[PDB]
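Written below as structure tokens is the structure these notes are about.
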Amino acid sequence: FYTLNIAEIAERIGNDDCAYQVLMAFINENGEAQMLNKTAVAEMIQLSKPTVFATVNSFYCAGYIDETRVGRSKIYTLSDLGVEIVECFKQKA
Amino acid sequence: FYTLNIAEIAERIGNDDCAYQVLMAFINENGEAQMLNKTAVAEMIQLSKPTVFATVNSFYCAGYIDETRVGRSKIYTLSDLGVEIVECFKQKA
Amino acid sequence: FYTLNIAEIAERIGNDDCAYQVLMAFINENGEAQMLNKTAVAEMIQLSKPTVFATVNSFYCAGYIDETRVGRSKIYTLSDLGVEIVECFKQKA
Amino acid sequence: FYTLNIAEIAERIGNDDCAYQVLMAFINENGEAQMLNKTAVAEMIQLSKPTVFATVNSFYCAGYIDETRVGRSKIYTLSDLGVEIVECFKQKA
Amino acid sequence: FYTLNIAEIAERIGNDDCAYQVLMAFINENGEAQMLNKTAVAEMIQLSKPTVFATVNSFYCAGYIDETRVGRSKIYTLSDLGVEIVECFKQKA
Amino acid sequence: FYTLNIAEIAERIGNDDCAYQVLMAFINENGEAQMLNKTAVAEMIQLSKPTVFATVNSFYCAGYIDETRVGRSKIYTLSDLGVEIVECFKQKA
Amino acid sequence: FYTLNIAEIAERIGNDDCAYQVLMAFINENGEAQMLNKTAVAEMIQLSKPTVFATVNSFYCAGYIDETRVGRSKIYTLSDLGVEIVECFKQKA
Amino acid sequence: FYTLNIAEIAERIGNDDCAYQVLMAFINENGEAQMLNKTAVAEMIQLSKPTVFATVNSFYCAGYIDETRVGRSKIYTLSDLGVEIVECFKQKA
Amino acid sequence: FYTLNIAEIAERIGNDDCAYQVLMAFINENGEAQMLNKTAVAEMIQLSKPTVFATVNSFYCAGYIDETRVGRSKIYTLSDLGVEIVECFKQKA
DNA sequence: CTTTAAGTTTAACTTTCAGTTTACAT
DNA sequence: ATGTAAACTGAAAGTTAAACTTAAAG
């Protein structure tokens, strides 16, 4: 339905500390994408649960992270869109 | 760069109270899209500033709302993408 | 009820520093009309709040600027009359 | 160039203490319109010079009051438009 | 109470430089009667303030010029008697 | 040609120290009207020559005092109009 | 204190060219008594200033002419006694 | 260090109801391998928690299932060895 | 079919009390491997029958212990793989 | 952001002094 | 007829009050 420029998105995220760290949390010590529950993310970055959780929620809405039911809770991984956004940043650095 | 299905997004937002209300806040009494600062939104919906602000920020990242500098602060309006998402909901109702 | 000559008005405003700057404040860097709260205007031009606010108020009375409720405060945009007055000035310059 | 509804204007002025009193100052004890310098007006109503003066200036821009040079200063009288606005109020009362 | 011959008065004024110029000061470039403060008159004719002011005062006593309060000062216009006296002179010239 | 109300004139003169004293100077110790040259008047009242002389001149224009050549100078007496004005004051007192 | 025969006086004056002309100088072309300064009299009759002035002075002493201050000089008119003396002469002629 | 015959293993598992069902639990409705927490597995098959959990633990020791930390708990997926064992069974059926 | 690293296995077992004790139960007072029925093992270590039995079963599946029919029941001994795993532990200690 | 107070600037009110002319006296 | 004195007119020299604007405080 709608075409998306991945460079603008990455540009926007880069200008917003919380979005940026929420995104990068899913990338591990060896550069590999990983699974995380909401609590892990909030613990990993130094921002409050409300901030981090709301960001996680919106990023799943945006389709940047995936949600999958696991136990009676949920886990988050970067979507293919998520991984592509992360790539723009890696190239900068 | 990336194609987007507007129905899935709307589906995701509809399953998340905060995202949904943050989005609809921009639609006024007469059905018209309107401008809002971050404070207006948080005051309008009954959720905490941290939740609402983080959601506003991520929605601008996603390209659902636009940011424009005004005074030395910012204001938010739905993008064309934002308006299209709102339309799916209007059709449901 | 009453017909108005837009040239005389513009002539009057041009002979009055405060009116003139209050009017032009609403025109942005790219020539586009923008929204502003009362504080933005007073901060933007180098005149005191009382002067600027009273001018804003009277200009809304005159129908040169519009008022719209937003949060529990108000915002100002040029009316169609406002835009037409601004055009006379642009043509001079 | 532009048509004006006198009822809306009067409606706007009635919702603004300063505009209203600045306007009515020109109507005397016997209901007759009178001439006033800027100082007279500010002295007559209980608002600060900056407020009153800026209002007087904008009302002359709007064409509600007339300016005429007298000595090396100026004096203000209601225009025909001014008188017509005053009439709407008289009818209310 | 007392009848007045306008020709004698004009005759008297014509034989007195100061009276004459004080009177004519109120007649403008286009032949139209105008308003003036005391200072304007003294500046307009080349006689000292004391002379001009005393003449203005006496001419208001005589009923040749009118006084009207304006700001917290006064302004002078020819009365109907004043205008009639000016007419005798215009006819000479 | 023109009818005159003697009460208004007296009212005007009574509100003007110089006019008033210039007029009364012609009334002597015993209530009798007397003759005076311009210098006598200025010496008699405590105002400057320019003020007093200009007032004398205008009062002769107005027809309140008479002028008569005497030596190669002039002398002033109240006219019948002058005497009638003086009477209004006497009645007050 | 002392009674005076007006016929003897007139008889005496008639026998003295200077007295006679000094007296008659005050009677004008139309038979009317008039005001004169000392210089006027001496100019009017063909006798020297010293003669005429001394005569004027003595005639004021005698009470035949009146003196009145006018400017910072004096003027002379016939007294009632003066007029009565003039009448005896008019009757002769 | 040590070579393994996948057929013998599958043969052994097939002769043991619990092992077999613990293994197959990870294969979903569409034949796809899935993630599961320990509780999911015990709920899915009709054997007691102690039995199922101990089996899960030993199967991770054996290298048949993988463990990954997620929240502050763990999740299990078949290893490549696990998938290969499952394939022998699929071929039987 | 599949190669196995004996160090990883031993590492996994060492992080799991039950697996570890089930394994070591087969090593006797003098360091010699011994035969045991399922009941012996559960009695020897202080864990419940269900836990111990399920572990024994899975360890036979894994090929770590051997099963041999004896009477109409079964007995367990470490396989060569079992003995090799036990050796890694002995070396640690 | 608004109101009040203080300071500065502009405008208005004119008064005083000097010179010239006229009148009076010697 | 001339000289001196007085009066009047004209020209030159400022102070006070009011209004407006700006700054500070609430």
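Residue numbering for chain F follows Swiss-Prot, covering 6-98 in order.
Cβ from N, Cα, C; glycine included.
Under its mutagenesis entries, Swiss-Prot includes F:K43 to A with the note: No DNA binding. Listed in Swiss-Prot is the mutagenesis experiment F:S63 to R, annotated as follows: No longer dimerizes, decreased DNA-binding. Here the residue is the original one, but Swiss-Prot notes a mutagenesis experiment at this spot, F:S63 to W: Dimerizes, decreased DNA binding. According to Swiss-Prot, the mutagenesis experiment F:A67 to W carries this note: Dimerizes, decreased DNA binding. Quoted from Swiss-Prot, the note attached to the mutagenesis of F:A67 to R states: No longer dimerizes, decreased DNA binding. One entry in Swiss-Prot concerns the mutagenesis experiment F:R74 to A. Its note says: No DNA binding. What Swiss-Prot notes for the published mutagenesis of F:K79 to A is this: Decreased DNA binding.
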Spatially closest candidate among F:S63, F:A67, F:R74, F:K79, the listed mutagenesis positions, to F:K43 (mutagenesis position) (Cα to Cα): F:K79
Secondary-structure category, per DSSP, in which F:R74 (mutagenesis position) falls: strand
F:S63 (mutagenesis position) and F:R74 (mutagenesis position), Cα-Cα, nearest whole angstrom: 17
Among F:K43, F:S63, F:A67, F:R74 [mutagenesis positions], residue with fewest other Cβ within 10 Å: F:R74
Proximal but sequence-remote residues of the same chain as F:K79 (mutagenesis position) (Cβ under 8 Å, at least 6 apart): F:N42, F:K43, F:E72, F:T73
DSSP state at F:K79 (mutagenesis position), helix/strand/coil: strand
